[PDB]
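Enquirer: Dropping a structure here in structure tokens format, bear with me for questions.
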Amino acid sequence: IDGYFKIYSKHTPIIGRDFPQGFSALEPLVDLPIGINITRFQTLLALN
Amino acid sequence: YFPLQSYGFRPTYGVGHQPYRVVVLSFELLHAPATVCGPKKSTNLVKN
Ligand SMILES: *[C@@H]1O[C@H](CO)[C@@H](O)[C@H](O)[C@H]1NC(C)=O
């Protein structure tokens, strides 16, 4: 938003196996004034 | 002719020929971010 890349994050423990039914808001973690065009992204995996 | 000519600075030369270090500080203000602010004063905290 407005050249500001905002990253919010949360570390919720899993009560169960997958996708626990509950509510947990995401606290703000960082705001970066990178101001670049973002239209796609990719994740990185670690191979052992 | 060679475009580059040596200054040949010497202490015995006159003031107009002595070496002078010049720095141009251009405060570019691109119309989105703001990263260089001024370290302005902060006063004491008074309560009640
Ligand atoms: C890239 O972002 C700039 C502002 O930083 C905006 O003016 C421009 O339209 C954007 N370009 C695209 C292709 O979305």
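Note that chain B is numbered according to Swiss-Prot, with residues 489-536 shown in order.
Even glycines carry a Cβ here, placed using N, Cα and C.
Copying in the features that Swiss-Prot gives for the protein in this structure:
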VARIANT   B:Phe490 to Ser  In strain: Lambda/C.37, Omicron/BQ.1.1, Omicron/XBB.1.5, Omicron/EG.5.1
MUTAGEN   B:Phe490 to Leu  Increased resistance to neutralizing antibodies and human covalescent sera neutralization
MUTAGEN   B:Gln493 to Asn  Reduced host ACE2-binding affinity in vitro
VARIANT   B:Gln493 to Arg  In strain: Omicron/BA.1, Omicron/BA.2, Omicron/BA.2.12.1
MUTAGEN   B:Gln493 to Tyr  Reduced host ACE2-binding affinity in vitro
VARIANT   B:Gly496 to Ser  In strain: Omicron/BA.1
Enquirer: What number of additional C-beta atoms lies within 10 angstroms of the C-beta atom of B:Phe490 (variant position)?
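Expert: Excluding its own Cβ, B:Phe490 (variant position) sees 5 Cβ atoms within 10 Å.
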Enquirer: Run through the Cβ atoms and count how many others sit within 10 Å of the one on B:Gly496 (variant position).
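Expert: Summing over all protein chains shown, B:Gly496 (variant position) has 7 other Cβ atoms within 10 Å.
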Enquirer: At the level of the C-alpha atoms, what whole-angstrom distance separates B:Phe490 (variant position) and B:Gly496 (variant position)?
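Expert: Spelling it out, the Cα of B:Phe490 (variant position) and the Cα of B:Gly496 (variant position) are 16 Å apart.
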